Amino acid sequence: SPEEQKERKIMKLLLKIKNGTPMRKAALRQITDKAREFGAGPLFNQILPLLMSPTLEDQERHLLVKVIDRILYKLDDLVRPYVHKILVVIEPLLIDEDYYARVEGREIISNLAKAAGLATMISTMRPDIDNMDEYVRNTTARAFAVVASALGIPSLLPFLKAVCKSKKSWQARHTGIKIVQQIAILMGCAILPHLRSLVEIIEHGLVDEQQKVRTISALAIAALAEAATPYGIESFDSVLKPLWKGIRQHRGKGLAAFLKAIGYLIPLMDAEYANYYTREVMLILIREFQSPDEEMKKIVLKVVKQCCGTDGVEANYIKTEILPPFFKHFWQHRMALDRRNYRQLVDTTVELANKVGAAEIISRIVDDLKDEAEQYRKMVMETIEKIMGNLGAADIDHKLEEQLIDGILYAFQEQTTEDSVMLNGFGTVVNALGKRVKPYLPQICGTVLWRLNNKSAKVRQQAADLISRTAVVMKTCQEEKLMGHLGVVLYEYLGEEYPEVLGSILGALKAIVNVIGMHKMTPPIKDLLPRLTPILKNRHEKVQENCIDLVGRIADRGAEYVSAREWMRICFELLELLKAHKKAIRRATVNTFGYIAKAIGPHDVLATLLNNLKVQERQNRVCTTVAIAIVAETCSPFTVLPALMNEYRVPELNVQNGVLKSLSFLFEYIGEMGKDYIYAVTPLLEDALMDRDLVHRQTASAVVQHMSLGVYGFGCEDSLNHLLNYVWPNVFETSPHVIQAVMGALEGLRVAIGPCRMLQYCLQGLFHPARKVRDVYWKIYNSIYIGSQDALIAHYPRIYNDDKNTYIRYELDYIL
Amino acid sequence: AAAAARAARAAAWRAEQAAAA
Amino acid sequence: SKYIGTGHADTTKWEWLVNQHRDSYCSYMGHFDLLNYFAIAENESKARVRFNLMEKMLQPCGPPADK
Amino acid sequence: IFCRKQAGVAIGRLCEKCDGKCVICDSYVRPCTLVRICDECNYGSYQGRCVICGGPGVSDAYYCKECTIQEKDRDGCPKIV
RNA sequence: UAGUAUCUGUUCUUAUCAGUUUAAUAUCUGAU
RNA sequence: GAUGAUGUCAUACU
Ligand SMILES: *C[C@]1(O)C[C@@](C)(OC)O[C@H](/C=C/C(C)=C/C[C@@H]2O[C@H](C)[C@H](NC(=O)/C=C\[C@H](C)OC(C)=O)C[C@@H]2C)[C@H]1O
Ligand SMILES: [Zn+2]
Ligand SMILES: [Zn+2]
Ligand SMILES: [Zn+2]
């Protein structure tokens, strides 16, 4: 049949779309163009089971949604007889947990709305306005909100005006107000031009006889206010008197919705009305403070967070009226056993301290730092952490300081679990106190040492982490003897078998060396570093990073007490770690190798590296190459280039390729520092660019590229022009890695010498008789043009007119 | 060999780094 | 290849110079001081100069040649 | 092999295997400018994935200093297809 | 593992035009 | 003084 043929062709096309490579583009283009010929019938009849297939993958869903979009755009009024069925098929997608599923549902529905028009959408969706099932009404409300987003809010405004005032049933009014709420939630700040109209349309519902209509009206007001933040308060004038009166009558979840609406309305107001209104609602709020139902308590907590964050509500009012019942009724051990209440109360209390002052809030809870309930201790400690991280410790006096010290000491001592919150809290409080924790530092380090001697290694790891976090303040407090004792105990704990704790211990040792110094360190460096030498072959990345950083700092500021042979051994062990996958270990390795190279002479380590360069001919040769570059960047390059170039005179070729690769990476790595060494390496590059071996030409072109990009804008134009004369003749080379390196060199030279010189090299062969020459030169011209389109205007040659066309750019020939 | 003069080379490098700074 | 103004081994002189002239005209309309110079040379407003260059963008080198 | 669509507000990512590498020229020297990718390459289940392998992303992708000098950061979405 | 390079071997009537192609040869296709 | 092209060679480097 022709319908069966249509079905088979559509099936083949969809198959080419889902599984094809291109093919997808062509098939997509043809199914939109042939949409009206196929008809909405077979198309949607086959698409809907595929769209709701349980085994479809996400990107396949995106592809099919794009197909739907294209076929919908050309098929406008032909989709109308099937809109209702499309709706019944699609609306479970609008409540799916996947966010992208809901976005694709809204996009499909909006495309459907714009293809079929507002009329058929209202005519289609009206019989379900008063349906008994709540979820069908919820789906229709979301669908109407997306339809409003598609066609514009004013287009759907009269329908809402009619539905929200329907005399026949409260269900229609409920659905219309829910439509308004979903419009707010979906469109955000875009609802602002019609916010007044929506509020005027729904405001009557607040005094309705049905409770659910009042609740959905308050929730819609809250959604409109949240979407309008921080604008549009004037548009709410007409809603102010109902809600404010409603909370003096309603109780329960209705009162909760009304207060939530009020709490979202207050931050939109100016100072005077915010003050007046929050004074008007604080009595009802404080009354609801002791409610047993948890959703009400969460909503009122959110509302107090909102209203205390509004300009106009003075700090003294919050001090005298809000703070005592809040702290008396909310800070109890029952609420700490649920995560949401925990987090919400913490953020609310931090915002309160943000407005009324840090000390005012901190002094009311420090003693609870010594409660036996460990979860309560964790909650109060987290609260103090966030408050003190925002504002500091400048507001805290001596008495509250001692209270804080005693509380954190007790909380840290009576610890049975490896809480990272206790570690971060201790660290940030001590580091925020600064030089003020000086009198309390003996007992504190005693407790750290206590936890450093705990039987379980995770507690030890936490103690070492605390040491690292607090070493700087302990230094500025001048207590170097306890720090030295801590270094001695950690050095005695360096044979620890568990890698993460050992890494934390090494980090603590790095902190202790950074604060005490290398001369007064206990144990001596001459005993410390050989103990660190076998730890470098450990496989865990944390131990590796920490130990490498420690060795690097030792080599940076205390290499006096260590012989050169031990440092060469460290360098030999360190060379292999330059090819690690983790960038932190590579960075630490670079830093540490640089510190060692700076500390010791260049000659011996450079000799070892050149020996390695010649005797490897394998993958770690590039490792050796990186090490040479590190030496050149950290130490001075005039200590490397003489010996490197004298080793180049050996005629074994493979060593020369190694020298060239080393120079390439060296110049790329040192960048701007190479500007004083172009002349020094110019003869070797002259030799290599004219050598018979083509690998030499490719690597030398790489050196030229890295050089030209590194010295860009520092006046090396003549040396690069000279090297350009040796780089250029290789543009006809056939080997891909070679011509690729040549083009890279040409691009670097375009940057460094300028597009005008490169264009001057280009113009003869752009219209050369040979097609191969034209291919090469037009490739180069394309690269120059893409990189330097606007500059070439000044560099094009004078092309004279002929008998047919004008080729002179006369404007540039103007002379005032 | 080089191992006997390694300490002398390190001392010369330290002297050069002190004189350069 | 998809960038307008680039070329290849079969690029004709007319197309190349048409690309050059269009690039140059757009550059004049971008670089304020070039257009300033051109508006000082003739006695025309900057808007008139912009209009003239835009009318020149259609066929800056005249009609093309055959083959 | 490059997507080369018009990049948007999405930030390109790199996996733990290629952390710190330049997506254009494969160099590990001197990252410079943050990588932006097209919206299609970051849509849906693709968000936060490595711009080279499509695996989990753990760090922000960067163009090296040499690529930004040569304006190779202005050529479009560098997600490898 | 399968890619490149270097030696060895071969490398096509000292008989004439046209066509494809080539920068030009070369190659290929027809006639004498 | 114009050294190219090919494979059954054979030999080296990735
Ligand atoms: C995306 C990937 O291509 C995926 C994969 C599997 O590709 C094969 O793995 C790639 C990772 C390759 C690595 C880590 C290679 C090691 C290299 O080591 C040499 C010696 C180079 N090292 C440096 O440049 C080292 C330090 C530099 C100076 O400093 C910094 C901070 O990098 C480069 C490679 C790291 C992966 O990319
Ligand atoms: Zn992309
Ligand atoms: Zn990856
Ligand atoms: Zn790069």
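Chain D is numbered as in Swiss-Prot, which gives 9-89 for the residues shown.
If you check the header, you will see the structure was determined by electron microscopy, 3.1 Å.
Backbone N, Cα and C atoms are what each Cβ position is placed from, and that goes for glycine too.
According to Swiss-Prot, the Zn(2+) 1 binding site annotation covers D:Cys11, D:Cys46, D:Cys49, D:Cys85, on the basis of experimental evidence. Neighbours of D:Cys49 (Zn(2+) 1 binding site), defined as other CB atoms within 10 A of its CB across all chains, total 22.
What Swiss-Prot records for D:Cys23, D:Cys26, D:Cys58, D:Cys61 is Zn(2+) 2 binding site, and it gives experimental evidence as the kind of evidence. Around the Cβ of D:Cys61 (Zn(2+) 2 binding site), a 10 Å sphere holds 13 further Cβ atoms from the protein chains shown.
For D:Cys30, D:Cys33, D:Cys72, D:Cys75, the entry in Swiss-Prot reads Zn(2+) 3 binding site, with the evidence type experimental evidence. Same-chain residues at least 6 positions away in sequence with a Cβ under 8 Å from that of D:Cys33 (Zn(2+) 3 binding site) are, in sequence order, D:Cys72, D:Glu74, D:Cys75, D:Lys80.
Annotation of the mutagenesis experiment D:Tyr36 to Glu, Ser or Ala in Swiss-Prot: Alters the structure of the presumed branchpoint (BP) adenosine binding pocket within the splicing factor SF3B complex which may lead to decreased binding affinity and thus affect pre-mRNA splicing. Using a 10 Å Cβ-Cβ cutoff, D:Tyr36 (mutagenesis position) registers 19 neighbours.
According to Swiss-Prot, the mutagenesis experiment D:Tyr36 to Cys carries the annotation: No apparent effect on cell growth, localization of SF3B1 protein or formation of nuclear speckles. Alters the structure of the presumed branchpoint (BP) adenosine binding pocket within the splicing factor SF3B complex which may lead to decreased binding affinity and thus affect pre-mRNA splicing. Under the three-state DSSP scheme, D:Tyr36 (mutagenesis position) falls in the coil class.
Using the Cβ center of D:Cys23, D:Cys26, D:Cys58, D:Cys61 for Zn(2+) 2, the list of other same-chain residues with Cβ within 8 Å runs, in sequence order, D:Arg21, D:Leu22, D:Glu24, D:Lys25, D:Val59, D:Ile60, D:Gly62, D:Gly63, D:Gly65. Other than the site residues D:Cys30, D:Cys33, D:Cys72, D:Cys75, same-chain residues with C-beta atoms no more than 8 angstroms from the centre of those residues' C-beta atoms, the Zn(2+) 3 site, are D:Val31, D:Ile32, D:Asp34, D:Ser35, D:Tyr71, D:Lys73, D:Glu74, D:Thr76, D:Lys80. Listed in sequence order, the binding-site residues among D:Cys30, D:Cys33, D:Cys46, D:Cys49, D:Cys75 whose CB lies under 6 angstroms from an atom of ligand 4 come out as D:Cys30, D:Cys33, D:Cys75. The shortest Cα-Cα distance from D:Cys85 (Zn(2+) 1 binding site) to any of the recorded positions (D:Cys23, D:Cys30, D:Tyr36) is found for D:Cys30. DSSP assigns D:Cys26 (Zn(2+) 2 binding site) to coil in the three-state reduction, outside any helix or strand. Listed in sequence order, the binding-site residues among D:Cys33, D:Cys46, D:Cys75 whose CB lies under 6 angstroms from an atom of ligand 1 come out as none at all. When the recorded positions D:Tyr36, D:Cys46, D:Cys49 are ranked by how far their Cα is from the Cα of D:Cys26 (Zn(2+) 2 binding site), D:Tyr36 comes first. Among the binding-site residues D:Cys23, D:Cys26, D:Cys33, D:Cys49, D:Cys61, residues whose Cβ is positioned under 6 Å from ligand 3 are identified as D:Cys23, D:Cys26, D:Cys61.
With respect to ligand 2, the binding-site residues D:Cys11, D:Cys30, D:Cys46 contribute D:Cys11, D:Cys46 as residues with a C-beta closer than 6 angstroms to one of its atoms, given in sequence order.
Same-chain residues at least 6 positions away in sequence with a Cβ under 8 Å from that of D:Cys30 (Zn(2+) 3 binding site) are, in sequence order, D:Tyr36, D:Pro39, D:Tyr70, D:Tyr71, D:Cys72, D:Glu74, D:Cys75. In sequence order, D:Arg21, D:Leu22, D:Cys23, D:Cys26, D:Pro64, D:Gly65 are the residues of the chain that are 6 or more apart from D:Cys58 (Zn(2+) 2 binding site) and have a CB within less than 8 Å of its CB.
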